[PDB]
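Student: A single structure is presented below for examination.
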Amino acid sequence: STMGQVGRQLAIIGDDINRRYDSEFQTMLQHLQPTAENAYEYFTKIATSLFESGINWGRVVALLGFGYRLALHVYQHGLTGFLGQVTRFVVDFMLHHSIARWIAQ
Amino acid sequence: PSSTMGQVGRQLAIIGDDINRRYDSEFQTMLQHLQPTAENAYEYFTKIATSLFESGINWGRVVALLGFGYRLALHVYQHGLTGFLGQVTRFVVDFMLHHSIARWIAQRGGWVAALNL
């Protein structure tokens, strides 16, 4: 349609902005190393400094893009950690279960 | 510590200023080809947003829509403001030109006398 070309352009635009700065968010997160606790403190402290020097559309989208990469990094970080936390518990609890079973006899 | 946090805010400023200007030429062309207006504005954005997300949704497609909607809002804004400013100045100019003629007519002795002669 007359507006359909805009929808196709926004798709191309959106797909180019989607995965362009992936490498440059990668480096900022790997040089902070955050966690579910200290993720909130980090973003609020950066957003103040980023906007203390100026505010516009891109500085806002760059900040929200960082927070989305930060959120993905922090919560993927704990999902695999809880896998390592549950499987560790069953293995440790089991191992002590087999020992407690043979000592009582 | 605040060491990394000064640099990431300095990096986000460059990153943020790059996405302002990189796609900036690309939006102004789409607004040139819609030519939207106060009444048909929201309808355009709502119907484009549906079509844009009918084919897929992700982070980039969302910020691209909001970036377009903010530029769309400014474009209708900037145009309507100067349009109203242009109409205000036309009214005062018409009033003052009307007022000076009504004065000149009175200086010649009324409308029947000025126009009749």
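Following Swiss-Prot, chain B residues are numbered 67-183, in order.
Placed from the backbone N, Cα and C atoms, the Cβ positions cover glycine too.
Pulled these features from Swiss-Prot for this protein:
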type: BINDING; residues: B:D160, B:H164; note: Zn(2+) binding site
type: MUTAGEN; residues: B:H164 to A; note: Strongly reduced zinc binding and homodimerization
Student: Identify, in sequence order, the residues in the chain of B:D160 (Zn(2+) binding site) that are 6 or more apart from it along the sequence and have a CB within less than 8 Å of its CB; answer 'none' if there are none.
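Tutor: Set apart from B:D160 (Zn(2+) binding site) by at least 6 residues yet with Cβ under 8 Å, there are none.
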Student: Hey, what's the Cβ neighbour count for B:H164 (mutagenesis position) at 10 Å?
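Tutor: By my count, 10.
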